[PDB]
Amino acid sequence: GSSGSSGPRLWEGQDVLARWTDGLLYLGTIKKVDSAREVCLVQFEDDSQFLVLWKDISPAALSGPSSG
């Protein structure tokens with residue numbers, strides 16, 4: 001029971017976490033979203049705006065581990 005559906009949104013203005021060459025996740029803000037190259041231009045606290053792939057980007061949970 002599965003069909004073609006988009007999971008991630010990575011819409012403009014979505015708080016996400018962009019990984020770094022080191023491996024850890026960094027705080028990034030979805031500035032742009034390109035479907036053609038399937039990427040998303042994220043910005044860093046250092047006014048650093050670049051093109052971050054869709055896979056490279058990591059989901060940032062707001063609430064947390066929903067228990068219950």
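Numbers here mean position along the shown chain, with the first residue as 1.
Every residue gets a Cβ built from N, Cα and C, even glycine.
The following features are taken from Swiss-Prot:
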type    : residues                          : note
MUTAGEN : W20 to A (Swiss-Prot position 41) : Abolishes histone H3K36me3-binding and localization at double-strand breaks (DSBs)
MUTAGEN : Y26 to A (Swiss-Prot position 47) : Abolishes histone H3K36me3-binding
MUTAGEN : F44 to A (Swiss-Prot position 65) : Abolishes histone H3K36me3-binding
MUTAGEN : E45 to K (Swiss-Prot position 66) : Impairs histone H3K36me3-binding
MUTAGEN : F50 to A (Swiss-Prot position 71) : Abolishes histone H3K36me3-binding
Among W20, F44, the most crowded of the mutagenesis positions [Cβ within 10 Å]: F44
CB contacts for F50 (mutagenesis position) [other CB atoms within 10 A, all chains]: 12
Cβ neighbour count (within 10 Å, all chains shown) around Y26 (mutagenesis position): 16
Cα separation, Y26 (mutagenesis position) to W20 (mutagenesis position) (Å, whole number): 7
